[PDB]
Amino acid sequence: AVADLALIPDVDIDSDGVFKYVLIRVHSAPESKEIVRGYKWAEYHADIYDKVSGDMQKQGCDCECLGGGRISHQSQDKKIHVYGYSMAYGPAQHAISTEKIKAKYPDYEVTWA
């Protein structure tokens, strides 16, 4: 009953406009990392968390919301801005979110407020 973290992508983010995102920590069974998740289809951060923590359980992973905020993806100008907070989880450490994002989008100019 071994869960593989190398299979869960660190960043899974939409690609066009402004959307709420969350920084979540997945926990493997006795092993741990943080992941970026943000979608345009969610009115609230809890919605993203529900959906994602749900998928994680199917991979044998435990979830914890370490905060949230917003991502401004400007696919055109190759820019991704990370800022704000989530009212249900508080602010996320956007520095970590941008670390993983910039790693996935090197050609992009990533920043956080």
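Following Swiss-Prot, chain A shows residues 2-31, 39-121, kept in their order.
Positions of Cβ are set from backbone N, Cα and C atoms, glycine also.
Taken verbatim from Swiss-Prot:
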- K21 to A: Decreased affinity for substrate and strongly reduced catalytic activity (MUTAGEN)
- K21, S94, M95, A96: substrate binding site (BINDING)
- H53 to A: Loss of activity (MUTAGEN)
- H53: active site, proton acceptor (ACT_SITE)
- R78 to A: Decreased affinity for substrate and reduced catalytic activity (MUTAGEN)
- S94 to A: Decreased affinity for substrate and strongly reduced catalytic activity (MUTAGEN)
- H102 to A: Decreased affinity for substrate and slightly reduced catalytic activity (MUTAGEN)
Distance [Cα-Cα, Å, rounded] between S94 (mutagenesis position) and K21 (mutagenesis position): 8
Check the Cα distances from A96 (substrate binding site) to each of the mutagenesis positions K21, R78, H102 and keep only the ones within 10 Å. none
To the nearest whole angstrom, state the Cα distance for the pair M95 (substrate binding site) and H53 (mutagenesis position). 8
Just to be sure I understand the break: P31 and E39 bracket 7 unmodelled residues, and I want the straight-line distance between their C-alpha atoms in Å. 7
Where the record says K21, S94, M95, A96 bind substrate, what is the longest distance in Å from one Cα to another among those residues? 12
Taking Cα atoms as reference points, which of the mutagenesis positions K21, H53, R78 is nearest to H102 (mutagenesis position)? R78
With every protein chain in view, how many other Cβ atoms are within 10 Å of the Cβ of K21 (mutagenesis position)? 22
Simplified DSSP label at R78 (mutagenesis position) comes out strand
Tell me, how many other CB atoms lie within 10 A of the CB of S94 (mutagenesis position), whichever protein chain they belong to? 22
Relative to the mean position of the Cβ atoms of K21, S94, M95, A96, the recorded substrate site, which additional same-chain residues have Cβ within 8 Å? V23, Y52, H53, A54, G76, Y93, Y97
